[PDB]
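> My questions will all concern the structure given below.
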Amino acid sequence: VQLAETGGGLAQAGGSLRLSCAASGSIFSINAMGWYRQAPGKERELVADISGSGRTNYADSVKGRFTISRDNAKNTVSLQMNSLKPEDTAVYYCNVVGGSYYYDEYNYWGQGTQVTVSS
Amino acid sequence: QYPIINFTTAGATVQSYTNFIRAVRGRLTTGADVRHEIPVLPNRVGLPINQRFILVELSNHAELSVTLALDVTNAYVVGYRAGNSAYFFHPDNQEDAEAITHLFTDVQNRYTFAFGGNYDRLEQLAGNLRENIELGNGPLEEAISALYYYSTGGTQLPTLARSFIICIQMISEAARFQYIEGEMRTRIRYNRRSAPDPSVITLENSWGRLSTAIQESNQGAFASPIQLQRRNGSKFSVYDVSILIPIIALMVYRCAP
Ligand SMILES: [Ca+2]
């Protein structure tokens, strides 16, 4: 499985960014896709994810600001990030889990995209 | 030609269901490979084909019977038989596709679904998230009927897919997690069907990762935390095998001890 991340970059507080991730390869039993984020000396945290059946989870601090969406035909997810805060500065990683015999038989990570928001 | 366990919803109790799940666990693994007090299922590499599967024959008050097949290397339902027909989820690799040719070889009609048994796809087919599919002895009774009448051409695909969702959680996930087993016991105890809340959903979703975390841990300490959810959906972070000892009953083999 290959993951292609795009988007992110630099923004102002209150500005907007968008991340997208497209999966390909051995993908037939793909399950949840989502975005984790990690700041330099901090623990990784799930930002948002979405199943092929439309279940969405969000970290409490991003609700009302970020929105995740999915296109099953392209195995792609997008994260729309509005009202950015300085606290959203981190490296953001796309994550894909899948498997026919359990949900997360495989667990692939993207390379990571930097997102930087000035205060 | 594989070991069989029977369970009937007819007159089922907390005790009969607990006995069933405990029997399922003991057939899935010997308990000889334990890491941090949690048994590991058998490694698929080098496992003889004659030991690869176990069978669970389900029966209901309508006296319909279906036979589920479980892969001992991962506790999941790989297919089932109803009468003279057998059905299998689409496997992920060719090697597992060869393995399942050894199941139900007596039956005259054998089918592979065009879909695998993953929840995202089952949920799409069923038209409901697990959050909206009640579990309990009643749901299991109805799922037995659905699976059986799929073999007559009666049951259509959404109801079948929903019935797989019921069976997989009440047998396979209950085997992997004594927490989920306890959730089903509570439903049976109070004779009340209800859908799983996020505490169940995120365990089911994280079994492979939790298995890897534990087996790769440094003396039990996860290299990175695994996120779960409480009953109300709030975040719950796992850093250590210790809190999982009363939660998870079986892990998939990921590395040697
Ligand atoms: Ca949601």
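Just so it is clear, chain B uses Swiss-Prot numbers, and the residues here are 40-296, in order.
Positions of Cβ are set from backbone N, Cα and C atoms, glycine also.
Feature table excerpt (Swiss-Prot):
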MUTAGEN   B:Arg83 to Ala  No effect on the toxic activity but suppresses the vascular leak syndrome
MUTAGEN   B:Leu109 to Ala or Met  No effect on the toxic activity or the vascular leak syndrome
MUTAGEN   B:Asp110 to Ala, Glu or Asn  Suppresses the toxic activity
MUTAGEN   B:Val111 to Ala or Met  No effect on the toxic activity or the vascular leak syndrome
BINDING   B:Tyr115, B:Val116, B:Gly156, B:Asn157, B:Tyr158  AMP binding site
ACT_SITE  B:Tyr115  active site
MUTAGEN   B:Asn132 to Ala  No effect on the toxic activity but Suppresses the vascular leak syndrome
ACT_SITE  B:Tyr158  active site
ACT_SITE  B:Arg215  active site
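Please go over these features one by one and say how buried each is and what sits next to it.
In the three-state DSSP reading, B:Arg83 (mutagenesis position) counts as coil. Under 8 Å, Cβ to Cβ, and six or more positions away along its own chain, B:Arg83 (mutagenesis position) finds B:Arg91, B:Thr112, B:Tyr292.
Under the DSSP three-state reduction, B:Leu109 (mutagenesis position) is assigned to strand. Annotation for B:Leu109 (mutagenesis position): same-chain Cβ neighbours under 8 Å, separated by at least 6 residues, are B:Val63, B:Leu67, B:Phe92, B:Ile93, B:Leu94, B:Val95, B:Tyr115, B:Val116, B:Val117, B:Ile210, B:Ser211, B:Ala214.
Taking Cβ-Cβ distances under 8 Å and a sequence separation of 6 or more, the neighbours of B:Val111 (mutagenesis position) in its chain are B:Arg66, B:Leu67, B:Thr68, B:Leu80, B:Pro81, B:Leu86, B:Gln90, B:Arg91, B:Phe92, B:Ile93.
When other Cβ atoms within 10 Å of the Cβ of B:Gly156 (AMP binding site) are tallied across all protein chains shown, the result is 26.
A simple way to gauge crowding: the CB of B:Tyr115 (AMP binding site) has 25 other CB atoms within 10 angstroms, across all the protein chains here.
Taking Cβ-Cβ distances under 8 Å and a sequence separation of 6 or more, B:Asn132 (mutagenesis position) has no neighbours in its chain.
Non-local contacts of B:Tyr158 (AMP binding site) by the CB criterion (under 8 A, 6+ apart in sequence, same chain) comprise B:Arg169, B:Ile204, B:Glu243, B:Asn244.
Other Cβ atoms within 10 Å of the Cβ of B:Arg215 (active site) number 28 in total over all chains.
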> If we take B:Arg83, B:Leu109, B:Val111, B:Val116 as the recorded positions, which have a Cβ under 8 Å from chain A?
none
> Mind giving me a neighbour count for B:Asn157 (AMP binding site)? Other Cβ atoms within 10 Å of its Cβ, every protein chain shown.
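Around the Cβ of B:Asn157 (AMP binding site), 29 other Cβ atoms lie within 10 Å.
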> Using Cβ-Cβ distances, find the residues under 8 Å from B:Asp110 (mutagenesis position) that belong to the same chain and are at least 6 apart in sequence, listing them in sequence order.
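Once residues fewer than 6 apart are set aside, B:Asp110 (mutagenesis position) is near B:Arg91, B:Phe92, B:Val117, B:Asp135, B:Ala138.
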> Relative to the Cβ position of B:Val116 (AMP binding site), how many further Cβ atoms are located within 10 Å?
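Total other Cβ atoms inside 10 Å, all chains included: 19.
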> Could you measure between B:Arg215 (active site) and B:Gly156 (AMP binding site) for me? Cα positions, answer in whole angstrom.
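A Cα-Cα distance of 16 Å.
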> Name the secondary structure element type, per DSSP in three states, that contains B:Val116 (AMP binding site).
strand
